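S.K.: What follows is a single structure, and I will ask about it in a moment.
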Amino acid sequence: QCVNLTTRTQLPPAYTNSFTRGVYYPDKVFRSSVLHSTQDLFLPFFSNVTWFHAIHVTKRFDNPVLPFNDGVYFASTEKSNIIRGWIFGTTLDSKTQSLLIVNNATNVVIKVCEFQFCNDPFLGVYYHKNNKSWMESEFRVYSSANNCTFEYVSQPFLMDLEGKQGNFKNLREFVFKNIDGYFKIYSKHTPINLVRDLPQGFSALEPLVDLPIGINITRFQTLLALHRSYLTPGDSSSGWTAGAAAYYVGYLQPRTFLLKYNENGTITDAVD
Amino acid sequence: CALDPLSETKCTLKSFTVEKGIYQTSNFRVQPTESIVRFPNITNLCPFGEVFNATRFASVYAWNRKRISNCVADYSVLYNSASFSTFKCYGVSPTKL
Amino acid sequence: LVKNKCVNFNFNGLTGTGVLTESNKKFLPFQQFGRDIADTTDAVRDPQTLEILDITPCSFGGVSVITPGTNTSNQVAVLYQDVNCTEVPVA
Amino acid sequence: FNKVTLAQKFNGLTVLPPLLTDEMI
Ligand SMILES: *[C@@H]1O[C@H](CO)[C@@H](O[C@@H]2O[C@H](CO)[C@@H](O)[C@H](O)[C@H]2NC(C)=O)[C@H](O)[C@H]1NC(C)=O
Ligand SMILES: *[C@@H]1O[C@H](CO)[C@@H](O)[C@H](O)[C@H]1NC(C)=O
Ligand SMILES: *[C@@H]1O[C@H](CO)[C@@H](O)[C@H](O)[C@H]1NC(C)=O
Ligand SMILES: *[C@@H]1O[C@H](CO)[C@@H](O)[C@H](O)[C@H]1NC(C)=O
Ligand SMILES: *[C@@H]1O[C@H](CO)[C@@H](O)[C@H](O)[C@H]1NC(C)=O
Ligand SMILES: *[C@@H]1O[C@H](CO)[C@@H](O)[C@H](O)[C@H]1NC(C)=O
């Protein structure tokens, strides 16, 4: 069973120019104090990025479909790990295979099967009286899974044991690609201080995990995490609550890029 | 033209006498001693041991299915032991991994 | 592996000829083989011990003969253009 | 001398030192 949530009126898409952001290492080769020119697919230096409101304030819910177009930029300024899951595939039903990328406090699970995704799926967590703790269930997103051709357990990259530090929020950026039947994911953790989510500071993006899965990918959809609404023992109600969060989605494009490598091999600056 | 360096200069200059000076006669190039190879470690071996050495089995009509992927295979540990009755394959030689 | 000896290395994913020596340059935890200007394989990281090795083309050069002249003597002296004295008798 | 900055060895290319070194020049 899936909980359905749609709104007749659609929130208009916001915009942001995403100053000088979205550069990753095209390869895994090392150069020392060299300026190298590469021909690959990068986010344009000054382009239009769509700032989506996953939850808008009681509160509105929306995780709209975003076309892939051989590359997607992703970043957010979540503080309570609201954004947890990624969904890629062709039709996101049992008809064809699909990719689910989810993570919890323990480990990351990457799993490609003939997933039967709900039309409006969200991640739900509830308190376990027997375990005296909180756990996560991925059955809220998919009901039945068959022909599972890939399993993966890895260290988490999104959660921290420290928790919220206050105004010292941390910005996380991801970049996905699909070349030669390989699903490549990049990431980078960078602190921020300014109110605007994407600052002028430029930082490289380091590879995290490569996946040798051959699947036709043309559509992707983001996922959100929600907490169970708990009331007094004398009251009985069903609902889910979560904090407001937002994320940025930009589309890559074939461009010619010049990257400046320092002596130690870390990218310091680039020009379009 | 292949016995003494002076004769090599004589051959390269195409003369029986050589004037005082310097001349470049041949190119000297070393060769590798042997060919070496290197590959990453042997980690995440195929879980054939945990399956073949299982404590209990399942019924034929309800045969259990195990999925093995994204891991290194080592078939030597399979055919090495002469403790089997029927070793049959379809479409692939065990010795041509 | 063998160090400071000309060998035909075949590392993971790339093949070439050269020499293997101790390194001082440090890679990043996600990189495999270094490079330099003109995009030639300059260094390769060892997949086993997470160590780096520089790659240098095999020693080579043109020979030259010091001849005082046929009419003055027969003694000669052979000169290699740029070779360390340890690896002269190879060819 | 300190105002002039950038010749490397390669597969088939070499560089020969000049007869007159910088000190003798
Ligand atoms: C790959 O495997 C080799 C051998 O199994 C590992 O070599 C060990 O390296 C450590 C370094 O501290 C030595 O103390 C050991 O004596 C070496 N041998 C063994 C058997 O452990 C090597 O570390 C492995 N590399 C990776 C990246 O896993
Ligand atoms: C309600 O949920 C079902 C189950 O996915 C879905 O088929 C249907 O379109 C939803 N309707 C509305 C109005 O949200
Ligand atoms: C580069 O590496 C050297 C040697 O470890 C170090 O002294 C220097 O601070 C590093 N530079 C940067 C920008 O990290
Ligand atoms: C099962 O265990 C025995 C005893 O250690 C061992 O000799 C044999 O190789 C094992 N079989 C497999 C398939 O690992
Ligand atoms: C004999 O050799 C000397 C080398 O010192 C040379 O200068 C001289 O020209 C030679 N004689 C003849 C006749 O070539
Ligand atoms: C030649 O190789 C030896 C070997 O150790 C070394 O000690 C010496 O410094 C080298 N000389 C030159 C000019 O490279």
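To match Swiss-Prot, the residue numbers of chain B are left as they are there, and the shown ones run 291-387.
Header lists the method as electron microscopy, 3.8 Å.
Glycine residues also receive a Cβ, built from the backbone N, Cα and C atoms like all the rest.
Among the sequence features in Swiss-Prot, the mutagenesis site B:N331 to Q is noted as follows: Reduced viral infectivity. Here the residue is the original one, but Swiss-Prot notes a natural variant at this spot, B:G339 to D: In strain: Omicron/BA.1, Omicron/BA.2, Omicron/BA.2.12.1, Omicron/BA.4, Omicron/BA.5, Omicron/BQ.1.1. Looking at Swiss-Prot, the entry for mutagenesis of B:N343 to Q says: Reduced viral infectivity. Per Swiss-Prot, natural variant B:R346 to T is noted as: In strain: Omicron/BQ.1.1, Omicron/XBB.1.5, Omicron/EG.5.1. Natural variation at this site is recorded by Swiss-Prot as B:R346 to K, annotated: In strain: Mu/B.1.621. Here Swiss-Prot describes B:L368 to I as a natural variant; the accompanying note says: In strain: Omicron/XBB.1.5, Omicron/EG.5.1. Listed in Swiss-Prot is the natural variant B:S371 to F, annotated as follows: In strain: Omicron/BA.2, Omicron/BA.2.12.1, Omicron/BA.2.75, Omicron/BA.4, Omicron/BA.5, Omicron/BQ.1.1, Omicron/XBB.1.5, Omicron/EG.5.1. Swiss-Prot gives this note for the natural variant B:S371 to L: In strain: Omicron/BA.1. One natural variant catalogued in Swiss-Prot, B:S373 to P, is accompanied by this note: In strain: Omicron/BA.1, Omicron/BA.2, Omicron/BA.2.12.1, Omicron/BA.2.75, Omicron/BA.4, Omicron/BA.5, Omicron/BQ.1.1, Omicron/XBB.1.5, Omicron/EG.5.1.
Help me see these features in their spatial surroundings.
M.R.: DSSP classifies B:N331 (mutagenesis position) as coil under the three-state reduction.
Within the same chain, the residues at least 6 positions away from B:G339 (variant position) whose Cβ sits under 8 Å from its Cβ are B:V367, listed in sequence order.
Look at B:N343 (mutagenesis position): DSSP puts it in coil.
Around the Cβ of B:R346 (variant position), 4 further Cβ atoms fall within 10 Å across all displayed protein chains.
Within 10 Å of the Cβ of B:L368 (variant position) there are 15 other Cβ atoms, across all protein chains.
For the recorded site, B:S371 (variant position), the DSSP three-state label reads coil. B:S371 (variant position) is surrounded by 8 other CB atoms, counting those within 10 A of its CB over all protein chains shown.
Cβ environment of B:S373 (variant position): no same-chain residue six or more positions apart lies under 8 Å away.
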S.K.: Give the number of CB atoms, excluding that of B:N331 (mutagenesis position) itself, located within 10 Å of its CB.
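M.R.: Cβ-Cβ neighbours of B:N331 (mutagenesis position) within 10 Å number 9.
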S.K.: If you measure from the Cα of B:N331 (mutagenesis position), which of the recorded positions B:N343, B:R346, B:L368, B:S371 is the nearest?
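M.R.: The answer is B:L368.
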S.K.: List which of the recorded positions B:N331, B:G339, B:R346, B:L368, B:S371, B:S373 have a Cβ under 8 Å from any Cβ of chain C, in sequence order, or say none.
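M.R.: Qualifying residues, whose Cβ lies under 8 Å from chain C: B:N331.
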S.K.: Using a Cβ cut-off of under 6 Å to any atom of ligand 1, determine which of the recorded positions B:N331, B:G339, B:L368, B:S373 qualify.
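M.R.: Among B:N331, B:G339, B:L368, B:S373, near ligand 1: B:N331.
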S.K.: Listed recorded positions are B:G339, B:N343, B:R346, B:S373; which sit with C-beta under 6 angstroms of ligand 4?
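M.R.: From B:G339, B:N343, B:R346, B:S373, counting a Cβ under 6 Å from ligand 4 as near, the near ones are B:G339, B:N343.
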